[PDB]
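The structure appears right after this line, and notes come after that.
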Amino acid sequence: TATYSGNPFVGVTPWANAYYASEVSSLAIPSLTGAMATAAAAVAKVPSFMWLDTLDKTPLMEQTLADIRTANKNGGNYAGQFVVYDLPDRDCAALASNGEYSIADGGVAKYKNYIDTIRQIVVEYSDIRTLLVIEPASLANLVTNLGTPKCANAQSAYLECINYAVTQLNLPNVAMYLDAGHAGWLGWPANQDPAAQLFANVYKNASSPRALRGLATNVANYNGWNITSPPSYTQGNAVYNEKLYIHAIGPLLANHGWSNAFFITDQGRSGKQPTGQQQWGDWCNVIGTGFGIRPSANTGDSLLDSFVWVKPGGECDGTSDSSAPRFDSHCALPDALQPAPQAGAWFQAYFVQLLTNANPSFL
Ligand SMILES: *[C@@H]1O[C@H](CO)[C@@H](O)[C@H](O)[C@H]1NC(C)=O
Ligand SMILES: *[C@@H]1O[C@H](CO)[C@@H](O)[C@H](O)[C@H]1NC(C)=O
Ligand SMILES: OC[C@H]1O[C@@H](O)[C@H](O)[C@@H](O)[C@@H]1O
Ligand SMILES: OC[C@H]1O[C@@H](O)[C@H](O)[C@@H](O)[C@@H]1O
Ligand SMILES: *[C@@H]1O[C@H](CO)[C@@H](O)[C@H](O)[C@@H]1O
Ligand SMILES: *[C@H]1O[C@H](CO)[C@@H](O)[C@H](O)[C@@H]1O
Ligand SMILES: *[C@H]1O[C@H](CO)[C@@H](O)[C@H](O)[C@@H]1O
Ligand SMILES: *[C@H]1O[C@H](CO)[C@@H](O)[C@H](O)[C@@H]1O
Ligand SMILES: *[C@H]1O[C@H](CO)[C@@H](O)[C@H](O)[C@@H]1O
Ligand SMILES: *[C@H]1O[C@H](CO)[C@@H](O)[C@H](O)[C@@H]1O
Ligand SMILES: *[C@H]1O[C@H](CO)[C@@H](O)[C@H](O)[C@@H]1O
């Protein structure tokens, strides 16, 4: 059944979508032989979130859901996972993932249509549990980057927009998780309370929506879950892994008006610890990373509903071509794999490194 009570990941199975499947079978496999080609085909069977990074991405959402309903009618129990990521003046603290909507050019109204569209789809397929991650790298920027004009000037729109999203998608078959950065971002002591206040406020201001089950951490990043050895680049922070991060922020959300908040953590590129990050603040196509802990709700943790793979390994994080559009200097750094295509584009060399460093291994 679609509606739930408790951890939305219990009583359903995460669906591996066709989009990622297609990327691995028609962009990476034809370029591998023997073992690798057989391992890669397995990777595409692991469930990961489909990003709705553009309005014209919604048709694919409807089709993926179209497939699920089908499998579910033939004795199957699957749920859909998608990332809502199309905020006006998106990624305000960086340049690599600039989006299709801008506040100046009627961006807020366009986002409201963007959410309306999506709502109509979850409405149409109310017979399917739909798990959602809401706007990665947005509220987290309001906490630490008000010093960047683009973020400060976008504060009003972000808030308005996110509130429209969380309330407009507040439905019985929906489970939302607001993105909350990660250990290296807001895990720092002085960033903790302020973040807690921010998410608590978003939640309460939306009238404590039932579908809003909690926060998502490490989305598109590489922090480890419960490593017992602090990596060198985390020097100076006692919260150096995601477990320590959610157990530190959980009680604080409760302090500010949000009880029973749970978490899901991205481990799609965490398998290899430590990473080749020269610095903890380097986020672009980091070297020395592999597929990590596989998706599952048997977390062994009181606050984690499930391990997840939100950022699909192999899909670039940004170009390293100084001449190309949307060039973020972070993607030309020594710890970044080069040369890199545009963000969202398939990155064959990266996908191979992840397969070779998978842990659990695929080989
Ligand atoms: C609260 O919700 C209103 C919409 O009624 C929105 O305009 C405002 O920006 C929101 N504030 C916060 C802090 O989320
Ligand atoms: C970390 O989590 C994994 C999966 O939940 C578990 O198998 C492993 O034993 C944990 N490590 C520690 C030190 O708790
Ligand atoms: O793509 C998401 C990335 O955006 C960057 O602007 C953030 O600084 C980084 O921490 C995050 O992982
Ligand atoms: O693979 C998903 C990717 O979608 C892109 O549209 C985003 O710019 C990027 O940040 C994200 O990682
Ligand atoms: C798989 O195929 C693509 C396109 O030919 C290459 O770019 C890649 O290196 C691999 O051979
Ligand atoms: C999910 O919620 C619906 C409506 O509340 C129930 O009918 C169902 O049994 C499950 O609890
Ligand atoms: C979703 O599908 C998986 C694999 O078929 C099951 O193990 C689970 O119980 C649910 O039906
Ligand atoms: C399946 O879909 C992917 C899109 O991710 C394409 O790259 C591929 O060519 C095929 O159409
Ligand atoms: C892409 O398609 C191939 C078969 O054509 C699969 O083996 C792979 O798992 C992915 O779905
Ligand atoms: C990947 O995409 C190609 C078309 O470009 C298909 O032929 C293949 O089956 C897979 O879906
Ligand atoms: C990967 O390994 C399998 C072994 O079962 C082969 O069938 C496949 O062709 C590829 O070499």
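The numbers used for chain A are those of Swiss-Prot, and the residues that appear cover 109-471, in sequence.
Per deposition record, X-ray crystallography, 2.2 Å.
Positions of Cβ are set from backbone N, Cα and C atoms, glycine also.
Looking at Swiss-Prot, the entry for mutagenesis of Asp199 to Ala says: 20% of wild-type activity. Under the DSSP three-state reduction, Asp199 (mutagenesis position) is assigned to coil, being neither helix nor strand. Same-chain residues at least 6 positions away in sequence with a Cβ under 8 Å from that of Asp199 (mutagenesis position) are, in sequence order, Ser205, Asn206, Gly207, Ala245.
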